[PDB]
Structures are given as structure tokens and as C-alpha cells.
Amino acid sequence: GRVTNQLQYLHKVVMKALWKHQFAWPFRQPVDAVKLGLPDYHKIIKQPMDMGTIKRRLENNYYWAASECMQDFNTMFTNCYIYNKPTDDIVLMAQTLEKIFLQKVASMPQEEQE
Amino acid sequence: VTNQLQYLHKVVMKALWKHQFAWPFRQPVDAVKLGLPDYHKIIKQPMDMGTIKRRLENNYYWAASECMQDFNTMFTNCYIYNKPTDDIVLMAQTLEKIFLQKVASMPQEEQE
Ligand SMILES: Cc1ccc(-c2c(C)noc2C)cc1S(=O)(=O)NC1CCCC1
Ligand SMILES: Cc1ccc(-c2c(C)noc2C)cc1S(=O)(=O)NC1CCCC1
């Protein structure tokens, strides 16, 4: 990967806002399926993702393009909607964080420049 | 009309609308037709491409982020309502990836 204007933005503007949010705590580290008593979690969710993984990937220059990092955010929220029951609080927490994500993504620099 | 909404109409909706996986999303979920009596009990804001397109055509949106949320609600409903193993979820995941890909290249400063 590399460093771009868009990836800096996703790191310093989007991720920072999401990270500090009051609903963000369950999303800051990987789902610990053992520590939460969810033996079926990895049977259902084949691609785990979390903001700590995404953050570390931004810090180590893992992404080549902004959309790659955006895909990871989407996977994180998608896993949550897919695995949990519609009425679970975590679902509402993901939706709120996801809306902030889309709002902030709308204001990202238009041309990806290294 | 803003620059961003025209991008969402001409680039994003254009790509998504004509996709081979788009057909289940082109019109509102018809719960009677699809035999899903609990659909509207679980899903409280139904959303679909036909609605989003109609809205883009009739200048309903005041901001790009408002259209983006609709697209997002449409996909989120799908993941929340359906079983993880259903094909519709796969189809939604594929469309949403294109959405995000295109959205990453949208004009940045929403000017009227
Ligand atoms: C502690 C925790 C962390 C992550 C998850 C989680 C995420 C995120 N996505 O799926 C699951 C399951 C669930 C949990 S939890 O143990 O289910 N607790 C939830 C109650 C309401 C908010 C948190
Ligand atoms: C025909 C149809 C249309 C819409 C849905 C749908 C959407 C969109 N979101 O939730 C449901 C349920 C489901 C169906 S369906 O009847 O479940 N058939 C699907 C199987 C794979 C492709 C079509």
C-alpha cells in the first residue's frame, strides 16, 4: 500500500470520530467469540472485521486505495447486521455509527492523490 | 440539485440499476407476494432503488448524504431481515461494494 489524501482523511477525520463515539466500544477490537460465549460466530461470519484492525491497517500503510478501507468498514457493519438479531441493541449501535461513517465519507477529497 | 446528487444519479444509480443482481431491489419489498408476513414488523423503513431513483429524478434530496443513507438503509434492511445464508444477502453485498467504490470518487464539496 501507500499514503493518500483520502486514507489520511479516513484515518484522522472519519476513524477518529467513529472511535470516540459512545456506541463504538464493542467495535474497537475483534469479536471475542469465546469471551462472549458465541460458538457459532465464526461459523456465520467468515470475514471478521473491527475498527482496531482497520486503524492498524491505516497506521501500517496496508491500504492501496480509500475504497479498500471503506470496504473494511462496510464488512464490519455488515457482519453485525448479519449475525445479530434485528432487535439487539448492537444493531442500533452499528446503524448509528454507520450513518456517521457515510456522512463523513461524503466529504472526502474527490481525487485520490498519493 | 447539487454536483454530488448528479454524480449519485449518473454514476452510482446508473451502475447499480442495470446490474444483474439489481432486480430484487428495483421496487419495494412486496411482503404479500413474497410470502413474508413478518417483514414490516422487523423492517420499519423499507427502501428500494425505484424509490431512490424516483427521488433523484424529482429532486427530492437536499444533500448527497441523504441519498447515501437511503441506499444504505436499503442494504441494511436486507442484512437484518434475511438469513445469513440467503442468496439475496450475497446479491446485496455485491451491489453495496459497487456503491462504496463509486461513492469513494464522488465530488467532495457539495455546491448547489
Ligand atoms: C461486548 C460485545 C462486543 C461485540 C459484539 C458484537 C459485534 C460488534 N458484532 O456482533 C457482536 C456479537 C457483541 C457484544 S455483546 O456481548 O453482545 N454485548 C452487547 C450488548 C449491547 C452492546 C454490546
Ligand atoms: C424475489 C425477492 C425480492 C426481494 C427480496 C428481498 C429484499 C430485496 N430484501 O429482503 C427480501 C426478502 C427477496 C426475494 S426472494 O423471494 O427471497 N428471492 C431472492 C432469492 C435470490 C434472489 C431473489
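Numbers in chain B track Swiss-Prot; the residues on display, in order, are 75-186.
Determination method: X-ray crystallography, 2.1 Å.
From the backbone N, Cα and C atoms, a Cβ is placed for every residue, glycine too.
According to Swiss-Prot:
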type	residues	note
MUTAGEN	B:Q78 to A	Loss of homodimerization
BINDING	B:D112, B:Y155, B:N156, B:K157, B:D160, B:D161	protein binding site
MUTAGEN	B:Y153 to K	Loss of homodimerization
MUTAGEN	B:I154 to A	Partial loss of homodimerization; when associated with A-182. Abolished binding to histone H4 acetylated at 'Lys-12' (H4K12ac)
MUTAGEN	B:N156 to A	Abolished binding to histone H4 acetylated at 'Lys-12' (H4K12ac). Abolished binding to histone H4 acetyl-methylated
MUTAGEN	B:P158 to D	Abolished binding to histone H4 acetylated at 'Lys-12' (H4K12ac)
MUTAGEN	B:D160 to A	Abolished binding to histone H4 acetylated at 'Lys-12' (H4K12ac)
MUTAGEN	B:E170 to A	Loss of homodimerization
MUTAGEN	B:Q182 to A	Partial loss of homodimerization; when associated with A-154
Inter-residue C-alpha distance, B:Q78 (mutagenesis position) and B:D112 (protein binding site) (nearest angstrom): 36
Neighbour count (Cβ, 10 Å) for B:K157 (protein binding site): 9
Within reach of chain A, those recorded positions of B:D112, B:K157, B:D160, B:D161, CB-CB under 8 Å: none
Cβ under 6 Å from ligand 1: qualifying recorded positions of B:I154, B:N156, B:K157, B:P158, B:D160: none
Candidate with the highest Cβ count within 10 Å, taken from the recorded positions B:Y153, B:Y155: B:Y153
Rounded distance in angstrom between the Cα atoms of B:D112 (protein binding site) and B:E170 (mutagenesis position): 25
Count of other CB atoms lying within 10 Å of the CB belonging to B:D160 (mutagenesis position): 13
Using Cα positions only, nearest of the recorded positions to B:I154 (mutagenesis position) (B:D160, B:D161, B:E170, B:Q182): B:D160
Helix, strand or coil at B:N156 (mutagenesis position) [DSSP, three-state]: coil
Between B:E170 (mutagenesis position) and B:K157 (protein binding site): CA-CA distance (Å): 18
Surrounding CB atoms that lie within 10 Å of the CB of B:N156 (mutagenesis position), all protein chains: 16
